[PDB]
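To start, I am sharing the structure in question, which I have written as structure tokens.
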Amino acid sequence: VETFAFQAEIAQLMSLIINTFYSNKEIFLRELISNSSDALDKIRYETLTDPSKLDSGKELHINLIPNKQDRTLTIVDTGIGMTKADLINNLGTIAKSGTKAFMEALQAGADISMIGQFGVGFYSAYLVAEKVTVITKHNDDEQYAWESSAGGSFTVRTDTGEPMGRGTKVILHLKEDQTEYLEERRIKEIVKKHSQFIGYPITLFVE
Ligand SMILES: CCNC(=O)c1n[nH]c(-c2cc(Cl)c(O)cc2O)c1-c1ccc(OC)cc1
């Protein structure tokens, strides 16, 4: 297990997400599904010129898996995935510059729900999660698990035993008071409200 420090601006963005009073928490799901869609577009685009990019899985989809017993909500996609280097470099985002633009925007009237416009929507997972695990497999690398309970650091390790083939899985270990996000009717409402036109099938698993 390797332990990394978040760059200062990311640590500050995370602290802001965790500590700012902001009721409209549900937007985290739209931001994660939007990230899954972008990654799925990327593998789709690569496959248009190289069909073999799909040998690791032809199906392009997003699954939402709540688990009341573990208190987790997991989002799985069969997108391009990330290499170990992408994971370390802020989950493939331009987080340092994005965070600055997000800050400047906040001071100009913007609210937390606009996070995705600054390329750092991933971090909105911390509105509802005490811990986030990102398991990912890209065609050019092995399967890795990134993890962070915030606090200024994240870990990266090799992941084994449940190979995914290709894609990203985001496991949200929910805060005690945010279990509404495990409820079928609540998830469906949020998907319908914010993710109605996503170009990939979104399957909500039942328990
Ligand atoms: C190097 C190519 N890989 C990717 O771009 C990628 N792969 N998986 C993801 C991904 C990231 C998160 Cl946070 C997520 O919730 C879902 C994803 O598929 C992404 C991804 C990375 C950054 C993004 O910034 C908006 C959006 C999606």
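Shown for chain A, in order and in Swiss-Prot numbering: 17-223.
Header lists the method as X-ray crystallography, 2.0 Å.
From the backbone N, Cα and C atoms, a Cβ is placed for every residue, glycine too.
Below, the features straight out of Swiss-Prot:
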MUTAGEN   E47 to A  Strong ATP-binding. Strong interaction with HSF1, HIF1A, ERBB2, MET, KEAP1 and RHOBTB2. No effect on interaction with TSC1
MUTAGEN   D93 to A  Impaired ATP-binding. Strong interaction with HIF1A, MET, KEAP1 and RHOBTB2. Loss of interaction with HSF1 and ERBB2. Los of interaction with TSC1
MUTAGEN   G97 to D  Abolishes ATPase activity
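Walk me through the surroundings of each of these features.
Sequence-distant neighbours of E47 (mutagenesis position): residues of the same chain at least 6 apart with a C-beta under 8 Å from its C-beta are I131, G132, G137, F138, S140, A141.
Reduced to three states, the DSSP call for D93 (mutagenesis position) is strand.
Within its own chain, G97 (mutagenesis position) has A55, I59, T152, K153, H154, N155, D157, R182, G183, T184 as residues 6 or more apart in sequence whose C-beta sits under 8 angstroms from its own.
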Tell me the coarse DSSP state (helix, strand, coil) of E47 (mutagenesis position).
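Once the DSSP labels are grouped into three classes, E47 (mutagenesis position) ends up as helix.
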Compile a sequence-ordered list of residues in the same chain as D93 (mutagenesis position), six or more apart from it, whose Cβ lies below 8 A from its Cβ; state 'none' when nothing qualifies.
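Counting only residues 6 or more apart in sequence, the Cβ neighbours of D93 (mutagenesis position) under 8 Å are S52, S53, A55, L56, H77, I78, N79, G183, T184, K185, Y216.
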